[PDB]
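One structure below.
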Amino acid sequence: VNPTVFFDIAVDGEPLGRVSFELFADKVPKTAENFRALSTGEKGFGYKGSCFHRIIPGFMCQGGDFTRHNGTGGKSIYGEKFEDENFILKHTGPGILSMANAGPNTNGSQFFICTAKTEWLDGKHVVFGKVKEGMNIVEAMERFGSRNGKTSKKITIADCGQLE
């Protein structure tokens, strides 16, 4: 019943590969549905064509700012930022998919993919999914990050949508 979504990643416009995610709608339905709808584009806006603007090797890849492309933008499907749904799921290791935010109850569209265990984020960011296939593609993306997060090549979501 949990939905599956995919990203087709490109690097300076050249195809890299596909990452797919299980979204934990059984656990965090409002948060999963936001990410699912933004990935299909069915509200008229979403992730297609956006970039991963902040990548820190050994930590995480952050994206989802489809508005301002730099970490200052993005919006949810709900017409305003929305609440932290629950913190049932924890940041256990690589592949965890979690919401970026600007403090309590400020979820929009920005998310990150962990490339390590990041337990110090438990209770601050809502975990809502995990990489299902293509963790190797996230590992390839990670190599274009840097210590302060600036990417050395443009990492883009060339296409995205819902599988199955």
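Residues displayed in chain A correspond, in order, to Swiss-Prot positions 2-165.
Going by what the header records, the deposited coordinates were determined by X-ray crystallography, 1.7 Å.
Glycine too: its Cβ is placed from the backbone N, Cα and C atoms.
Annotated features, as they stand in Swiss-Prot:
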type	residues	note
DOMAIN	7-163	domain 'PPIase cyclophilin-type'
MUTAGEN	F60 to A	Loss of ability to stimulate MAPK/ERK phosphorylation
MUTAGEN	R69 to A	No effect on peptidyl-prolyl cis-trans isomerase activity. Reduced interaction with BSG/CD147 and ability to induce leukocyte chemotaxis
MUTAGEN	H70 to A	No effect on peptidyl-prolyl cis-trans isomerase activity. Reduced interaction with BSG/CD147 and ability to induce leukocyte chemotaxis
MUTAGEN	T107 to A	No effect on peptidyl-prolyl cis-trans isomerase activity. Reduced interaction with BSG/CD147 and ability to induce leukocyte chemotaxis
MUTAGEN	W121 to A	200-fold decrease of sensitivity to CsA. Reduced ability to stimulate MAPK/ERK phosphorylation
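Close to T107 (mutagenesis position) in the fold, though at least 6 residues off in sequence, lie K82, each with a CB less than 8 Å from its CB. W121 (mutagenesis position) and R69 (mutagenesis position) are 27 Å apart (CA-CA, integer value). Mapped onto three states, the DSSP output places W121 (mutagenesis position) in helix. A gap of 20 Å separates the Cα atoms of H70 (mutagenesis position) and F60 (mutagenesis position). Here the C-alpha separation of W121 (mutagenesis position) and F60 (mutagenesis position) works out to 12 Å. In sequence order, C115, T116, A117, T119 constitute the residues six or more apart from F60 (mutagenesis position) in its chain with CB-CB distances below 8 Å. For the recorded site, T107 (mutagenesis position), the DSSP three-state label reads coil.
Local packing around the mutagenesis positions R69, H70 was summarised as the count of other Cβ atoms within 10 Å of each Cβ; on this measure the leading residue is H70. The Cβ of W121 (mutagenesis position) has 8 other Cβ atoms within 10 Å, all protein chains considered.
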